[PDB]
Structure formats: structure tokens, C-alpha cells
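Have a look at the structure below before the remarks.
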Amino acid sequence: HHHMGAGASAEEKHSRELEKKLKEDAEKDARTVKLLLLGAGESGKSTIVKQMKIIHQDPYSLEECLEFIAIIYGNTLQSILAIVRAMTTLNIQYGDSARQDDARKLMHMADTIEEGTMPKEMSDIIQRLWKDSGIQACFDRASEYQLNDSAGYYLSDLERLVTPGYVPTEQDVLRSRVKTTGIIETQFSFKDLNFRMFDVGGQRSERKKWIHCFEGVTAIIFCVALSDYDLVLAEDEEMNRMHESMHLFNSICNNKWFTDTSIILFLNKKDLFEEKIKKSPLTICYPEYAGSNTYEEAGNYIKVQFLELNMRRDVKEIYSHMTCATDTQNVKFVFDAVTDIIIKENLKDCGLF
Ligand SMILES: Nc1nc2c(ncn2[C@@H]2O[C@H](COP(=O)(O)OP(=O)(O)O)[C@@H](O)[C@H]2O)c(=O)[nH]1
């Protein structure tokens, strides 16, 4: 009857009490889900993070959207530049000799102008170059050199991007690229769950092992660029880019970190692969490959090759998905599915009321 007084028990409980110690019961957050984003560089880790914001967080604001303009220009510049350098590297002829002096004037401008800026004289040079048949012949051969996968996407809409008062569309943002070595993080809610997602870069460089001691990691999301199978190695390294991604994934399953962690394979860039597979045989990456060179069988073949690297017999623990990170609708499906696997396999006791 008396709340501040008390009326229960019999000389068992005395002195001051600690139910405000049982406040750590409220600190019990099993609705917290930590995911590591691992994978080679340029495999789509950042893009996934961006998507998480677009889909579950509030999408990018107009102030944020405008902060990409400067990276989106650099991205475009860097891209045309890469093509132009490959004109000489692959020794490809300009469609119209006159376009050769534009390309010379570009090297000049690029080295002078302010990083992130796209002056009208530059974009005109770039717009012509793009329409040139030489550049286009060189563009189709992007596989023989280092080219942003977003190069085309941007150079196709270059005009739309230099019209004053330009606003980056969600896709544009999604297509941008900013190399980092450290860790990008993002926190968002979904399904009454707080998600903390960690994008871990510098895997081919440092390959830090402290990542293991990270506590509370529900699942590992490992990205692979499907469209990397095509890239020829001038490195002479034992394994091209596809087999390099495999060597990185091999040490993710090979590593016997015992905290309960599901691993999820994102075979990313399925859209670009769908274009490549018809032209470039999957035998380029796997010579033993007897199957046909089509999206279904080749994609599957690659998936297998990755799943087959599974060192520890992970009892119902290797999940995989063909993904297109820049495609929101797609990511919304894959992440729905991932969540559904998380909540079941790593389940807190069910509420049931
Ligand atoms: N077409 C296509 N482009 C993608 C996809 N994922 C990423 N990209 C682009 O590929 C480039 C490299 O991706 P990024 O996230 O920067 O790679 P990171 O180095 O792993 O962070 C960027 O220009 C992205 O816009 C994808 O699924 N499809």
C-alpha cells in the first residue's frame, strides 16, 4: 500500500538496495546488430553504406547532395583523363585528328584548375572527346586499363551535370567514389533493430587482424565485383583481380574467429557483369570453365568458386546473393532477406507479447 515505505518480506532484506544496478537490464541491447563490410576496393562497400542511408535512414538532404558535386567532377575528370591516357597506351587513333589537341590541352588544364571544379571550357573539350569514335573505341576497351565503372554513366550525362544549379540525383550520389583506407561507419534502424555497419577498407594493403577482436559482430558482409573477372593482369602477380578477391575471402573463412558470426557474400555489380559476360568469355578468369558464357551459368560458376573456398564447415552459415549495389530496388530486396536471416539465426528470446 505504501510505495515509498514498503510492505513485503521478513528480516531477510536490510540496508540499501541496488535495483538501479538492474538498470543494466535496460542496457541489454540484443536489438543491436553489428555488420562488417569487407571486400576488395571498388567492390561496392561504400555504395552499400550509401544505400543504407537512402533506404532506412533519411535519404541525402539537399545540402548533402550538393557536397558530392566536387567529388562527382573529380570523378568525371579522372575518368576522361584515364581514357585519354589509354589512347596512347593502347595506341588508339582519334576519330578526328583535331581531337588530339583537345586532349593535350586537357592535361594542361587538369594540372592547373582547382580540385573539384569543372570549367565550361573543360566540359566542352570533354564533351567532344566523348563523342569522338576513338575515345569510344578506347572506352569499350576499359578492361585493359584502370577505369572507374562510373566513367560511362557520368560522361553520358556530362551536360546535365554542368548546367548551372546542378543537383546530384540519388543515383549520381550513388555512383560517386572516394577511396578511403580507414573505417566508414553508419547507424540506422530497421525492424525494431539498431544496425551499426562498418566499412573496412585497406584489405589488400594492411590486412589488419585487430578487426577480429571487434565484439558483437553479428555478420560479415563480403563484397566481390563480378565484373572483375575480365580485368587482365599486367602485374604478373600469381592471381588477377578475381583470384585476388578470392585470396582475401579465403582468409575470412580460413580465420577461425569464434564469435558467432554469419558470413554473407555479395557478388556485386551483377549489372556490369551481365554486359561483359556476352562479350568476354569467363574462361579469361577460369580456363577450366566448360559451362556456357551467359549470365546465369557464369555467375553461378563464380559463386561456386567462392563458396568452394569455405575452410571451416560453417553449419548453415554461408549465405550469398547476386547484388547491384547502385540499384536501390535491388538492395532493398537483398537487405530485407539478410535481415530476415539475422533475426532468425541471431535471435534474442522472442517477445510474444
Ligand atoms: N554499375 C555499378 N556500379 C557500381 C556498383 N557498385 C559500385 N559501383 C561503382 O563502382 C565504383 C567503386 O565503388 P566504391 O563503393 O567506391 O568501392 P570501394 O572502393 O569498395 O568503396 C563507384 O564508382 C561506384 O559508383 C554496382 O553494383 N553497379
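Note that the numbers count up from 1, one per residue, in the order the chain is shown.
Using the three backbone atoms N, Cα and C, a Cβ is placed for every residue, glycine included.
For the mutagenesis of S46 to N (Swiss-Prot position 43), Swiss-Prot gives this note: Facilitated GDP-GTP exchange, increasing the levels of the activated GTP-bound form. The structure shown keeps the original residue. Residues annotated as Mg(2+) binding site in Swiss-Prot, with sequence analysis given as evidence: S46, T180.
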Exercise. Cβ distance under 8 Å to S46 (mutagenesis position), same chain, sequence separation 6 or more: which residues?
Worked result: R177, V178, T180, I184, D199
For this session: Specify the count of other C-beta atoms within 10 Å of the C-beta of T180 (Mg(2+) binding site).
Result: 12
